Amino acid sequence: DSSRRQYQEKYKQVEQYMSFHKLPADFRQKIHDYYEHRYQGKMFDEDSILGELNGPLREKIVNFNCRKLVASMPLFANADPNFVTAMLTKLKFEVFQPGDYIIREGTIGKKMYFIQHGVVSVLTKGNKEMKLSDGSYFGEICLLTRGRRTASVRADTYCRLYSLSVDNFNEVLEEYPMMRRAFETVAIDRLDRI
Amino acid sequence: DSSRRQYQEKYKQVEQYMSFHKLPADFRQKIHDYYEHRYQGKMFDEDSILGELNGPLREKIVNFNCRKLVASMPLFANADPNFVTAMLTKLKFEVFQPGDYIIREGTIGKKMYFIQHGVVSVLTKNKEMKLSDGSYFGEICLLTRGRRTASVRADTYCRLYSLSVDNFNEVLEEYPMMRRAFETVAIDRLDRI
Amino acid sequence: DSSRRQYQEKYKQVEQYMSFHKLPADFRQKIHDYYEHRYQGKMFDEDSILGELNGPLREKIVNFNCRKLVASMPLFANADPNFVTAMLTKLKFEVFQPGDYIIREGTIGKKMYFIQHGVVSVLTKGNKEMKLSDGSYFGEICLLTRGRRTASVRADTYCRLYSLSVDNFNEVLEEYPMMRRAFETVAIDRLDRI
Amino acid sequence: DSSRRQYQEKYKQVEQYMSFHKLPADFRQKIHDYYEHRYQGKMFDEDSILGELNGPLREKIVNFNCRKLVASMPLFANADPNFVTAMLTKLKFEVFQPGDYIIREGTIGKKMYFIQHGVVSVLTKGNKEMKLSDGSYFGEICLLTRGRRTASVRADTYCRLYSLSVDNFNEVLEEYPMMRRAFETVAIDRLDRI
Ligand SMILES: Nc1ncnc2c1ncn2[C@@H]1O[C@@H]2COP(=O)(O)O[C@H]2[C@H]1O
Ligand SMILES: Nc1ncnc2c1ncn2[C@@H]1O[C@@H]2COP(=O)(O)O[C@H]2[C@H]1O
Ligand SMILES: Nc1ncnc2c1ncn2[C@@H]1O[C@@H]2COP(=O)(O)O[C@H]2[C@H]1O
Ligand SMILES: Nc1ncnc2c1ncn2[C@@H]1O[C@@H]2COP(=O)(O)O[C@H]2[C@H]1O
């Protein structure tokens, strides 16, 4: 079908791009593996498809695609369904590979991440490593402080995450301001542990 | 024709997307029906076509496509034709299915809707009322910048034109006295609530 | 040629669009003639092509294409060539058909127009009609005043124009502020005539 | 071969555009030569490809493509690798042809350039010409002063450059403020020589 063909064609152009730029074989394989994990052999113009729909259908789709994620977290599971929809609509799906630095300590943080599937290591230089997995989130501290990252976060396994930018976080909280407290609780607890 | 082929091909992609995401059969039927009602078996890159034209032709097209909507509302039918063209230019066509919540009470409202064809049910949580062809709703929050005073749910398929609060205010920069039309309606409805 | 095929395929889409929306025959004829005059049987992804180039080549192309326009106006012919290039780069080519309102009196004006080829009729309601043609410009008054249009301007012949937005006008004049005087002289003259 | 076909098809479109606009044969050849030097017979939708990846992979790619440029400049070679990545991510690759004015004296400057390969001539009207080549940069003075260009800079040879806008320059320096000093040192030295 057309979506399988689109993946095969797009991947051929990626191979050619990597060849043109003389990328090493190991990195070429890393890109191969990334495409397999991220797109699973099919590609869609999701923006175009979703843009063809209406609000209700888009909201039904995002809620469906994120059912498990939502179930995982009391943040979403116990909230106003209109809040959950608002936040889910803003999320960006991202895949990271083992060893990737998702967050680097000391940098200016502008995104947080919700873990759909995978394990990450949180490492504050000089402190003990802590791990987070399915149904946890991280990177909230900088969304609240507008400061610098308090720890590095690396992918231990392949990680299927949803990211949320500070502007989108704040935009949603304009409508649901009391939900900020959920994130502050976590941030405070983590800052105490650090 | 290329436009029918575009629909058929675009719809196949949508089927594959729904398959990939494992969406339930009933939802897939709902999406299929949406595409049939919204696009009627043809698809166009409207933005590209309109972008190829000039101002006069774009304005002629939007006026023609909306001529019935315009005749159906004193707002537009009795107004400066240049105001009508300015407002029509900002409208976005949207189709909603029976049961859809177009507006949810209590949310921050940033759009209003003009009913070209269809019936909606308006409810403040009491006693429902209905609006149909030639009515508009959602104006209150465009004026107040507050929260929705009622939920509005499609009873039939609804062919609507939406207008964002920013586009509303932009047009009213040039035609400020037209704001009164919307305020009259909002005041009347707030009194009824 | 690919550009000729593009025109033919694009125009078939337009025909189908017009059919779908049930536009009257006379309107369809009008659209057909517009495509012929504006595109002359060929179409290019001009944005894409120019985006593939560099500054110097883009500037050479716009200067070449506007050679006659520039020669026709002391504004451009006598000016710093860097000013001319800056202004030309901002211009948008537009074609209008006989009878078209280019500007409507009393509306908020945000663009001016340079006449490459054609004749327009300038009319302030209640006043005498006058004509402008190749090498004239109009619509400058509102760029300077930020007020309402002082006259309507309608295409008499087919008009090949270049438009310039108020923001682009002001942007160029940030760098070449003394060039504002040229437009003011013309505006002052016309206001006195009105 | 999809990328080679893309170049061949894209260039046919360019030839036809030039024919439509009646460009002289010498200019057409100049455009042909530019496409050969800039794209080298292959074209990619780089924005699309990079947009399909994640942060870590994009950063790996930009670091790889620029590693020699980085090696050549103490600015980058001795810096926090996170600063280098942040700056590299903002760079735009540009190719200029012999004789091109990259910078014109007295104009409002909004970009600087890093030389990957080529020779440029710097000339302040009335002063002695100076040359710069691989591993030098120029155009920094206006990014710091927000004033007018202190010299013209012309391509002596074909020049393969990376440009950086003033807004991107300042954005990166929000995170790495002390790195502004490197550019000020160079600017000061050059202003002294002028
Ligand atoms: N002790 C901890 N346990 C779990 N997560 C942590 C801990 N310390 C820091 N983090 C997370 O690591 C993230 C690094 O980026 P932020 O500082 O924005 O937000 C931080 C927290 O979400
Ligand atoms: N009694 C009523 N009759 C008709 N429409 C109403 C009534 N009450 C509320 N509405 C509409 O329902 C809309 C809900 O969104 P708004 O509050 O923005 O604007 C409201 C009105 O347009
Ligand atoms: N007597 C006149 N002669 C030439 N041009 C005119 C005259 N009166 C008005 N105009 C032009 O018509 C334009 C209408 O839009 P503006 O008022 O922005 O700017 C106006 C002038 O450029
Ligand atoms: N003597 C010099 N040696 C090297 N580069 C110079 C000299 N004088 C000016 N420049 C460069 O020429 C550039 C022209 O644009 P800027 O003034 O923005 O920044 C200037 C410097 O980067």
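We number chain D the same way Swiss-Prot does; the residues here are 443-636, in that order.
The backbone N, Cα and C atoms fix where each Cβ goes, and this holds for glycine too.
Here the Cβ of D:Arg632 (3',5'-cyclic AMP binding site) has 17 other Cβ atoms within 10 Å, regardless of which shown protein chain they belong to. Per Swiss-Prot, the feature 3',5'-cyclic AMP binding site maps to D:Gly581, D:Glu582, D:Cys584, D:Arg591, D:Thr592, D:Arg632; the stated evidence is experimental evidence.
D:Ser594 (mutagenesis position) falls within a strand when secondary structure is assigned with DSSP. Residues near D:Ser594 (mutagenesis position) in space but far in sequence (CB under 8 A, at least 6 apart, same chain), listed by position: D:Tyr543, D:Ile545, D:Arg546, D:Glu547, D:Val564, D:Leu565, D:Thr566, D:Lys567. Quoting Swiss-Prot on the mutagenesis of D:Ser594 to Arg: Shifts channel activation to more negative voltage, slows channel opening and speeds up channel closure. Reduces sensitivity to activation by cAMP.
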**Asked** Among D:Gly581, D:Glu582, D:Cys584, D:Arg591, D:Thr592, D:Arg632, which the record lists as binding 3',5'-cyclic AMP, how far apart in Å are the two most distant Cα atoms?
**Response** 12
**Request:** Around the Cβ of D:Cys584 (3',5'-cyclic AMP binding site), how many other Cβ atoms lie within 10 Å? Please give the count over every shown protein chain.
**Result:** 20
**Complete:** Close in space but at least six residues away in sequence, with Cβ under 8 Å from that of D:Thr592 (3',5'-cyclic AMP binding site), the same-chain residues are D:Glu547, D:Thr566, D:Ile583, D:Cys584, D:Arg632, D:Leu633, D:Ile636
**Request:** Determine, for the 3',5'-cyclic AMP site, the additional residues of the same chain whose CB lies within 8 Å of the mean position of the CB atoms of D:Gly581, D:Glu582, D:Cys584, D:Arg591, D:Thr592, D:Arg632; present them in sequence order.
**Result:** D:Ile545, D:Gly551, D:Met554, D:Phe580, D:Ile583, D:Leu585, D:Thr587, D:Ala593, D:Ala629
**Request:** Could you list, ordered by sequence, which of these recorded positions: D:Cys584, D:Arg591, D:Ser594, have a Cβ under 6 Å from ligand 4?
**Result:** D:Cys584, D:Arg591
